[PDB]
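J.: I have a structure I would like to understand better, so I am pasting it below and will then ask my questions one at a time.
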Amino acid sequence: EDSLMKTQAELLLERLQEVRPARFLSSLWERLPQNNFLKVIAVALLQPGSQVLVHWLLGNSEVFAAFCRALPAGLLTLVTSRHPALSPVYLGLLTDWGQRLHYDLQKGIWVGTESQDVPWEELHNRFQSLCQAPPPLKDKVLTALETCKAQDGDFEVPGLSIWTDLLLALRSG
Ligand SMILES: [Hg+2]
């Protein structure tokens, strides 16, 4: 199941620490259904190069952007804890995605305008998960959120700044 997926992740890593191998990954990405393949890469990133997988993910910003949308918050925080080069990249997508949103006064939420825009609940959930991560990570996340809030003007009233609002949801008194 996830035993199929462990096996497949082992086989992909064994084939990469051996063997292209950026060219292998690119042909696998064009050939395999993307859903399957993102999950296998996720498992490959968590196995006891690999640094070859990471480099290739840094090199393919579209592929990693989909990885970051498709996979659960908690999985993303695991992957990004182990592989810190993926960290500023995750945070940058998150920041970009959050900037796309605006405040719908009638619904009382932050909403996008394009199909691909990330929902508020998803952004909230990704940051909540990142904010419960082991030290080097929790602090880079916190700083990023504060940096953006300060950039918007350090507002505390709701509906101005997504970052004000996210930090209010994320902090508990
Ligand atoms: Hg931010």
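In order, the residues displayed for chain A correspond to 159-177, 184-212, 233-357 in Swiss-Prot numbering, which applies throughout.
The deposited model was determined using X-ray crystallography, 2.4 Å.
Cβ from N, Cα, C; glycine included.
Among the mutagenesis experiments that Swiss-Prot reports, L209 to R is described with the note: Reduced monoubiquitination of FANCD2. One mutagenesis experiment named in Swiss-Prot is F251 to R, and its note says Reduced monoubiquitination of FANCD2. What Swiss-Prot says about the mutagenesis result for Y287 to A is this: Strongly reduced monoubiquitination of FANCD2; when associated with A-289; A-339; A-341 and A-344. For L289 to A, Swiss-Prot lists a mutagenesis experiment annotated as follows: Strongly reduced monoubiquitination of FANCD2; when associated with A-287; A-339; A-341 and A-344. Experimental mutagenesis is annotated in Swiss-Prot for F339 to A, with the remark: Strongly reduced monoubiquitination of FANCD2; when associated with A-287; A-289; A-341 and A-344. Quoted from Swiss-Prot, the note attached to the mutagenesis of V341 to A states: Strongly reduced monoubiquitination of FANCD2; when associated with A-287; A-289; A-339 and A-344. Annotation of the published mutagenesis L344 to A in Swiss-Prot: Strongly reduced monoubiquitination of FANCD2; when associated with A-287; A-289; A-339 and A-341; the original residue is retained in the structure shown.
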J.: Please tell me which one of the mutagenesis positions listed here (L209, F251, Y287, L289) sits closest to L344 (mutagenesis position), measuring Cα to Cα?
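T.: Comparing Cα positions, the closest of these mutagenesis positions turns out to be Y287.
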J.: Out of the mutagenesis positions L209, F251, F339, give me the one sitting nearest to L289 (mutagenesis position) by CA distance.
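T.: Ranked by Cα distance from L289 (mutagenesis position), first place goes to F339.
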J.: Going by DSSP, is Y287 (mutagenesis position) part of a helix, a strand, or coil?
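T.: Once the DSSP labels are grouped into three classes, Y287 (mutagenesis position) ends up as strand.
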J.: According to DSSP, which of helix, strand or coil covers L209 (mutagenesis position)?
T.: helix
J.: Please identify which of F251, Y287, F339 has the densest Cβ environment, defined as other Cβ atoms within 10 Å, among these mutagenesis positions.
T.: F251
J.: Let me know the most crowded of the mutagenesis positions, choosing from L289, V341, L344 and counting other Cβ atoms within 10 Å.
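T.: The most densely surrounded of these mutagenesis positions is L344.
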J.: From the Cα of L209 (mutagenesis position) across to the Cα of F251 (mutagenesis position), what is the distance in angstrom?
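T.: Approximately 12 Å lies between the Cα of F251 (mutagenesis position) and that of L209 (mutagenesis position).
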J.: Whole-number Å distance between the CA of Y287 (mutagenesis position) and the CA of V341 (mutagenesis position)?
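T.: Cα of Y287 (mutagenesis position) to Cα of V341 (mutagenesis position) measures 13 Å after rounding.
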J.: Near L209 (mutagenesis position), which residues of its chain come within a Cβ-Cβ distance under 8 Å, counting only those 6 or more away in sequence?
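T.: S234, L237, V238, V263, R266, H267 - these are the non-local Cβ neighbours of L209 (mutagenesis position), listed in sequence order.
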